[PDB]
2 protein chains.
Amino acid sequence: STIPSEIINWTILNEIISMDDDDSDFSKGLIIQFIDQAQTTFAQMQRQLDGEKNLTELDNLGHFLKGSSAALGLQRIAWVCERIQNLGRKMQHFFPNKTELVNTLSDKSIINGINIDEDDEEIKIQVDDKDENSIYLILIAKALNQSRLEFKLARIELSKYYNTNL
Amino acid sequence: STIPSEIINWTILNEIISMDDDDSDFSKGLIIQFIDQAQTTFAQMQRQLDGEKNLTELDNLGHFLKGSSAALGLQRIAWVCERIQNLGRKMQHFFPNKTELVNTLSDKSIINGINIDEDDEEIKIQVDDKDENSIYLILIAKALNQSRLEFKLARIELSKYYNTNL
(Lines of atoms letter the chains of each structure in order from A and count residues from 1; the text may use other names and numbers.)
(Lines give C-alpha, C1' and ligand atoms only; values in the text may rest on other atoms or scores of the structure.)
Protein backbone atom coordinates (compact mmCIF):
# COMPACT_ATOMS: atom_id res chain seq x y z
CA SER A 1 0.00 0.00 0.00
CA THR A 2 3.06 2.19 -0.40
CA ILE A 3 3.22 0.60 -3.84
CA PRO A 4 3.23 3.42 -6.45
CA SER A 5 -0.08 3.74 -8.25
CA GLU A 6 1.30 4.21 -11.78
CA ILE A 7 2.97 1.50 -13.85
CA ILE A 8 5.45 3.88 -15.50
CA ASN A 9 7.18 6.80 -13.81
CA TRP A 10 7.18 9.09 -16.87
CA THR A 11 9.56 11.64 -15.36
CA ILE A 12 12.15 8.86 -15.37
CA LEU A 13 11.33 7.21 -18.69
CA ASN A 14 10.94 10.51 -20.57
CA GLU A 15 14.59 11.26 -19.69
CA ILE A 16 15.66 7.96 -21.27
CA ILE A 17 13.36 8.64 -24.24
CA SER A 18 15.02 12.04 -24.73
CA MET A 19 18.07 10.16 -25.98
CA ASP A 20 16.27 8.52 -28.90
CA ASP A 21 16.68 11.81 -30.77
CA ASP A 22 20.35 11.00 -31.48
CA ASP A 23 20.04 7.20 -31.31
CA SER A 24 16.71 6.05 -32.69
CA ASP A 25 16.51 2.58 -31.12
CA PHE A 26 18.08 3.52 -27.78
CA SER A 27 15.22 3.42 -25.25
CA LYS A 28 13.60 0.48 -27.02
CA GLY A 29 16.85 -1.46 -26.84
CA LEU A 30 17.07 -1.01 -23.07
CA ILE A 31 13.46 -2.19 -22.67
CA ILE A 32 14.09 -5.29 -24.81
CA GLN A 33 17.19 -6.03 -22.74
CA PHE A 34 15.15 -5.65 -19.53
CA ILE A 35 12.34 -7.95 -20.74
CA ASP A 36 14.90 -10.66 -21.46
CA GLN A 37 16.66 -10.21 -18.09
CA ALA A 38 13.38 -10.28 -16.16
CA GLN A 39 12.21 -13.55 -17.75
CA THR A 40 15.56 -15.17 -16.90
CA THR A 41 15.46 -13.82 -13.35
CA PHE A 42 11.86 -15.00 -12.71
CA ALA A 43 12.84 -18.51 -13.92
CA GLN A 44 15.87 -18.46 -11.60
CA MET A 45 13.70 -17.35 -8.65
CA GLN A 46 11.10 -20.06 -9.36
CA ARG A 47 13.84 -22.67 -9.41
CA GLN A 48 15.01 -21.56 -5.98
CA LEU A 49 11.46 -21.81 -4.67
CA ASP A 50 11.18 -25.30 -6.18
CA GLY A 51 14.63 -26.53 -5.17
CA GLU A 52 17.40 -25.31 -2.87
CA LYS A 53 15.16 -22.65 -1.32
CA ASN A 54 18.11 -20.39 -0.58
CA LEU A 55 16.77 -17.13 0.87
CA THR A 56 20.08 -15.36 0.17
CA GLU A 57 19.93 -16.26 -3.52
CA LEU A 58 16.38 -14.92 -3.64
CA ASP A 59 17.52 -11.69 -1.93
CA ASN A 60 20.31 -11.27 -4.52
CA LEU A 61 18.05 -11.92 -7.53
CA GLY A 62 15.51 -9.49 -6.10
CA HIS A 63 18.25 -6.87 -5.71
CA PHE A 64 19.38 -7.31 -9.32
CA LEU A 65 15.87 -6.81 -10.73
CA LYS A 66 15.01 -3.91 -8.42
CA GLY A 67 17.94 -1.93 -9.79
CA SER A 68 17.11 -2.71 -13.42
CA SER A 69 13.42 -1.94 -13.08
CA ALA A 70 13.84 1.28 -11.05
CA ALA A 71 16.29 2.74 -13.60
CA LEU A 72 13.70 2.40 -16.38
CA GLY A 73 10.93 3.89 -14.28
CA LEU A 74 9.05 0.61 -13.81
CA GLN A 75 8.37 1.48 -10.18
CA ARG A 76 5.71 -1.11 -9.39
CA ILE A 77 8.01 -3.98 -10.39
CA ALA A 78 10.81 -2.38 -8.37
CA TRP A 79 8.57 -2.16 -5.31
CA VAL A 80 7.66 -5.86 -5.42
CA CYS A 81 11.34 -6.78 -5.89
CA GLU A 82 12.10 -4.72 -2.78
CA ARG A 83 9.53 -6.81 -0.87
CA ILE A 84 11.11 -10.05 -2.08
CA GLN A 85 14.50 -8.85 -0.83
CA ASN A 86 13.25 -7.88 2.65
CA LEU A 87 11.39 -11.22 2.98
CA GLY A 88 14.58 -13.03 1.97
CA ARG A 89 16.42 -11.09 4.71
CA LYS A 90 13.62 -11.84 7.22
CA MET A 91 13.04 -8.14 7.81
CA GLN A 92 9.42 -8.38 6.64
CA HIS A 93 6.79 -10.98 7.54
CA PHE A 94 3.77 -10.11 5.41
CA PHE A 95 2.80 -9.57 1.76
CA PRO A 96 -0.63 -8.29 0.56
CA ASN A 97 -3.11 -10.14 -1.66
CA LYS A 98 -3.38 -9.45 -5.37
CA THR A 99 -6.75 -7.70 -4.93
CA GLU A 100 -5.36 -5.06 -2.55
CA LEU A 101 -2.36 -4.43 -4.80
CA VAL A 102 -4.38 -4.31 -8.04
CA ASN A 103 -6.77 -1.80 -6.42
CA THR A 104 -3.96 0.72 -5.97
CA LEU A 105 -3.62 1.25 -9.75
CA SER A 106 -4.28 4.86 -10.85
CA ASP A 107 -5.85 3.69 -14.10
CA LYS A 108 -7.78 0.54 -13.20
CA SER A 109 -8.99 0.09 -16.78
CA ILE A 110 -5.74 -1.65 -17.77
CA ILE A 111 -6.79 -4.97 -16.24
CA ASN A 112 -10.04 -5.07 -18.20
CA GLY A 113 -9.82 -7.94 -20.64
CA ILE A 114 -6.96 -9.74 -18.94
CA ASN A 115 -6.85 -12.65 -16.52
CA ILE A 116 -4.69 -11.37 -13.67
CA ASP A 117 -4.01 -14.95 -12.54
CA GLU A 118 -2.80 -16.27 -15.89
CA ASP A 119 0.91 -16.31 -15.06
CA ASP A 120 0.56 -17.66 -11.49
CA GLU A 121 2.62 -20.63 -10.39
CA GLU A 122 1.17 -23.00 -7.82
CA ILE A 123 2.63 -22.48 -4.35
CA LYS A 124 4.34 -25.83 -3.79
CA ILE A 125 5.94 -25.17 -0.38
CA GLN A 126 4.59 -27.46 2.34
CA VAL A 127 4.25 -25.85 5.75
CA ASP A 128 6.64 -26.87 8.50
CA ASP A 129 6.56 -26.46 12.30
CA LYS A 130 10.33 -27.07 12.20
CA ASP A 131 11.77 -25.37 9.09
CA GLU A 132 12.06 -21.73 10.10
CA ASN A 133 11.96 -20.52 6.49
CA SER A 134 8.73 -22.01 5.17
CA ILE A 135 6.60 -18.91 5.90
CA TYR A 136 9.09 -16.60 4.21
CA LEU A 137 9.31 -18.86 1.17
CA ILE A 138 5.52 -18.91 0.95
CA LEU A 139 5.36 -15.11 1.01
CA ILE A 140 8.07 -14.85 -1.68
CA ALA A 141 6.13 -17.28 -3.87
CA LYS A 142 3.12 -14.96 -3.51
CA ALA A 143 5.32 -11.94 -4.24
CA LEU A 144 6.81 -13.65 -7.31
CA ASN A 145 3.29 -14.23 -8.64
CA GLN A 146 2.63 -10.51 -8.11
CA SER A 147 5.91 -9.69 -9.90
CA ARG A 148 4.80 -11.66 -12.92
CA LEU A 149 1.53 -9.68 -13.08
CA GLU A 150 3.33 -6.33 -12.73
CA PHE A 151 5.75 -7.40 -15.46
CA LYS A 152 2.78 -8.16 -17.73
CA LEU A 153 1.15 -4.81 -16.94
CA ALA A 154 4.41 -2.99 -17.75
CA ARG A 155 4.72 -4.82 -21.08
CA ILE A 156 1.17 -3.84 -22.02
CA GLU A 157 1.83 -0.15 -21.27
CA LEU A 158 5.24 -0.12 -22.99
CA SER A 159 3.78 -1.91 -26.02
CA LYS A 160 1.18 0.83 -26.41
CA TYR A 161 3.85 3.53 -26.31
CA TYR A 162 6.20 1.90 -28.81
CA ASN A 163 3.31 0.67 -30.96
CA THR A 164 4.65 -2.89 -31.03
CA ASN A 165 4.41 -6.09 -28.98
CA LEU A 166 7.27 -6.16 -26.51
CA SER B 1 26.44 23.65 -26.63
CA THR B 2 23.68 21.09 -26.06
CA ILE B 3 25.66 19.50 -23.20
CA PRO B 4 23.64 19.79 -19.96
CA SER B 5 25.00 22.39 -17.55
CA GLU B 6 24.51 20.32 -14.39
CA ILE B 7 26.66 17.32 -13.57
CA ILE B 8 23.76 15.51 -11.91
CA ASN B 9 20.10 15.48 -12.93
CA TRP B 10 18.78 15.32 -9.39
CA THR B 11 15.18 14.55 -10.36
CA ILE B 12 16.41 11.28 -11.85
CA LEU B 13 18.86 10.36 -9.06
CA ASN B 14 16.45 11.32 -6.27
CA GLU B 15 14.05 8.66 -7.55
CA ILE B 16 16.78 6.06 -7.13
CA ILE B 17 17.67 7.45 -3.68
CA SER B 18 14.00 7.20 -2.67
CA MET B 19 14.63 3.46 -2.45
CA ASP B 20 17.29 3.63 0.27
CA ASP B 21 14.48 3.74 2.80
CA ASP B 22 13.95 -0.04 2.92
CA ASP B 23 17.46 -0.94 1.71
CA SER B 24 19.88 1.60 3.16
CA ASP B 25 22.82 1.09 0.80
CA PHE B 26 20.90 0.67 -2.45
CA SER B 27 21.76 3.85 -4.36
CA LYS B 28 25.32 4.03 -3.04
CA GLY B 29 25.89 0.47 -4.24
CA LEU B 30 24.68 1.23 -7.78
CA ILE B 31 27.01 4.24 -7.92
CA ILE B 32 29.99 2.16 -6.78
CA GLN B 33 29.00 -0.39 -9.41
CA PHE B 34 28.86 2.36 -12.08
CA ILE B 35 32.28 3.80 -11.09
CA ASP B 36 33.84 0.35 -11.50
CA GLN B 37 32.23 -0.28 -14.90
CA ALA B 38 33.07 3.22 -16.14
CA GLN B 39 36.78 2.81 -15.35
CA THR B 40 36.78 -0.54 -17.19
CA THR B 41 34.96 0.93 -20.19
CA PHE B 42 37.36 3.88 -20.49
CA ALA B 43 40.26 1.38 -20.42
CA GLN B 44 38.73 -0.74 -23.16
CA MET B 45 38.07 2.40 -25.25
CA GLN B 46 41.70 3.43 -24.81
CA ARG B 47 42.84 -0.06 -25.84
CA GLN B 48 40.83 0.27 -29.05
CA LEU B 49 42.23 3.73 -29.88
CA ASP B 50 45.74 2.35 -29.26
CA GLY B 51 45.15 -1.03 -30.87
CA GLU B 52 42.79 -2.36 -33.52
CA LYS B 53 41.04 1.01 -33.83
CA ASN B 54 37.65 -0.63 -34.40
CA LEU B 55 35.02 2.11 -34.73
CA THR B 56 32.09 -0.31 -34.25
CA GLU B 57 33.52 -1.51 -30.94
CA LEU B 58 33.95 2.11 -29.86
CA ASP B 59 30.27 2.64 -30.80
CA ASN B 60 29.24 -0.36 -28.66
CA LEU B 61 31.30 0.77 -25.65
CA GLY B 62 29.83 4.27 -25.92
CA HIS B 63 26.33 2.80 -26.12
CA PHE B 64 26.88 0.79 -22.96
CA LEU B 65 28.16 3.67 -20.85
CA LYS B 66 25.49 6.04 -22.21
CA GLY B 67 22.86 3.63 -20.92
CA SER B 68 24.41 3.27 -17.45
CA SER B 69 25.16 6.95 -16.94
CA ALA B 70 21.77 8.22 -18.18
CA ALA B 71 19.94 5.88 -15.79
CA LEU B 72 21.73 7.37 -12.78
CA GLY B 73 21.24 10.97 -13.89
CA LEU B 74 24.86 11.51 -14.90
CA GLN B 75 23.76 13.55 -17.88
CA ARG B 76 27.05 15.18 -18.95
CA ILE B 77 28.76 11.77 -19.16
CA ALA B 78 25.80 10.42 -21.16
CA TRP B 79 26.01 13.37 -23.55
CA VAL B 80 29.73 12.79 -24.29
CA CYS B 81 29.06 9.05 -24.77
CA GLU B 82 26.35 9.92 -27.30
CA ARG B 83 29.00 11.98 -29.17
CA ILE B 84 31.49 9.08 -29.15
CA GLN B 85 28.76 6.82 -30.57
CA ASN B 86 27.85 9.27 -33.31
CA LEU B 87 31.50 9.93 -34.19
CA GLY B 88 32.00 6.18 -34.45
CA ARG B 89 29.08 5.87 -36.88
CA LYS B 90 30.50 8.85 -38.84
CA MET B 91 27.24 10.76 -38.33
CA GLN B 92 29.06 13.62 -36.60
CA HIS B 93 32.41 15.07 -37.71
CA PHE B 94 33.41 17.41 -34.90
CA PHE B 95 33.89 17.59 -31.14
CA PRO B 96 34.46 20.82 -29.14
CA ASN B 97 37.44 21.83 -27.02
CA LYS B 98 37.56 21.21 -23.29
CA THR B 99 37.30 24.96 -22.66
CA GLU B 100 33.93 25.46 -24.42
CA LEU B 101 32.44 22.39 -22.69
CA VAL B 102 33.70 23.23 -19.18
CA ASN B 103 32.41 26.79 -19.54
CA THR B 104 28.82 25.51 -19.86
CA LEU B 105 28.95 24.38 -16.20
CA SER B 106 26.37 26.18 -14.07
CA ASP B 107 28.68 26.08 -11.06
CA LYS B 108 32.27 26.87 -12.00
CA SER B 109 33.59 26.62 -8.43
CA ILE B 110 34.02 22.87 -8.83
CA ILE B 111 36.89 23.27 -11.34
CA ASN B 112 38.64 25.79 -9.09
CA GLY B 113 41.63 23.79 -8.02
CA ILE B 114 41.66 20.97 -10.57
CA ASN B 115 43.80 20.67 -13.68
CA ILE B 116 41.15 19.89 -16.29
CA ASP B 117 43.82 18.16 -18.37
CA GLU B 118 45.02 15.95 -15.47
CA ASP B 119 43.66 12.65 -16.76
CA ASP B 120 44.37 13.12 -20.47
CA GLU B 121 45.96 10.38 -22.49
CA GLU B 122 48.20 11.48 -25.34
CA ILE B 123 46.49 11.18 -28.71
CA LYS B 124 48.68 8.70 -30.57
CA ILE B 125 46.70 8.48 -33.79
CA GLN B 126 48.49 9.88 -36.82
CA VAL B 127 46.69 11.95 -39.46
CA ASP B 128 46.94 9.45 -42.27
CA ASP B 129 45.90 10.90 -45.59
CA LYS B 130 44.59 7.62 -47.00
CA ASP B 131 42.68 6.31 -43.98
CA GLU B 132 39.27 8.01 -43.70
CA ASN B 133 38.79 6.74 -40.14
CA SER B 134 41.71 8.84 -38.95
CA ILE B 135 39.94 12.12 -38.16
CA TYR B 136 37.14 10.22 -36.39
CA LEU B 137 39.55 8.30 -34.16
CA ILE B 138 41.26 11.59 -33.19
CA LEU B 139 37.88 13.13 -32.33
CA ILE B 140 36.91 10.05 -30.26
CA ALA B 141 40.30 10.25 -28.51
CA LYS B 142 39.46 13.89 -27.76
CA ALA B 143 36.00 12.91 -26.53
CA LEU B 144 37.45 10.12 -24.32
CA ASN B 145 39.58 12.77 -22.60
CA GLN B 146 36.46 14.86 -21.96
CA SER B 147 34.65 11.78 -20.61
CA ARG B 148 37.48 11.26 -18.16
CA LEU B 149 37.08 14.83 -16.88
CA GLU B 150 33.29 14.54 -16.72
CA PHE B 151 33.68 11.28 -14.75
CA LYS B 152 35.99 12.96 -12.20
CA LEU B 153 33.51 15.84 -11.81
CA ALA B 154 30.66 13.37 -11.16
CA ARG B 155 32.73 11.52 -8.55
CA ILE B 156 33.39 14.81 -6.76
CA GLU B 157 29.70 15.78 -6.62
CA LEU B 158 28.60 12.30 -5.56
CA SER B 159 31.32 12.06 -2.91
CA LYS B 160 30.12 15.33 -1.37
CA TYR B 161 26.53 14.05 -1.30
CA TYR B 162 27.28 10.65 0.29
CA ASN B 163 30.02 12.27 2.40
CA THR B 164 32.76 9.78 1.50
CA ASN B 165 35.35 8.95 -1.17
CA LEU B 166 33.73 7.38 -4.25
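The residues of chain A that appear here are 2-167 by Swiss-Prot count, in order.
How was it done? The header gives X-ray crystallography, 1.8 Å.
Just so you know, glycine gets a Cβ as well, placed from its N, Cα and C.
Counting only same-chain residues at least 6 apart in sequence, those with a Cβ under 8 Å from the Cβ of A:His64 (mutagenesis position) are A:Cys82, A:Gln86. Record note (Swiss-Prot), mutagenesis A:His64 to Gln: Loss of function. The unchanged residue is displayed.
Non-local neighbourhood of A:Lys67 (mutagenesis position): A:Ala79, A:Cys82, A:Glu83, A:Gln86, each in the same chain, at least six residues away, with C-beta under 8 Å from its C-beta. Where Swiss-Prot documents A:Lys67 to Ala as a mutagenesis experiment, the accompanying text is: Reduces binding of the 4-aspartylphosphate of SLN1.
Swiss-Prot lists A:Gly74 to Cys among its mutagenesis entries, and the accompanying note reads: In NH1; causes resistance to the antifungal antibiotic pradimicin. Long-range Cβ proximity for A:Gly74 (mutagenesis position), meaning a same-chain Cβ under 8 A and a gap of 6 or more residues, is found for A:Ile9, A:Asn10, A:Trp11, A:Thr12, A:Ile13, A:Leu14, A:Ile17.
According to Swiss-Prot, the mutagenesis experiment A:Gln86 to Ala carries the annotation: Reduces phosphoryl transfer rate. Neighbour count (other Cβ atoms within 10 Å of the Cβ, all protein chains): 25 for A:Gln86 (mutagenesis position).
One entry in Swiss-Prot concerns the mutagenesis experiment A:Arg90 to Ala. Its note says: Reduces phosphoryl transfer rate. Around the Cβ of A:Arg90 (mutagenesis position), the same chain contributes A:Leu56, A:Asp60, each under 8 angstroms and 6 or more positions distant in sequence.
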A:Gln86 (mutagenesis position) - helix vs strand vs coil (DSSP): helix
Conformational class of A:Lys67 (mutagenesis position) under the three-state DSSP mapping: helix
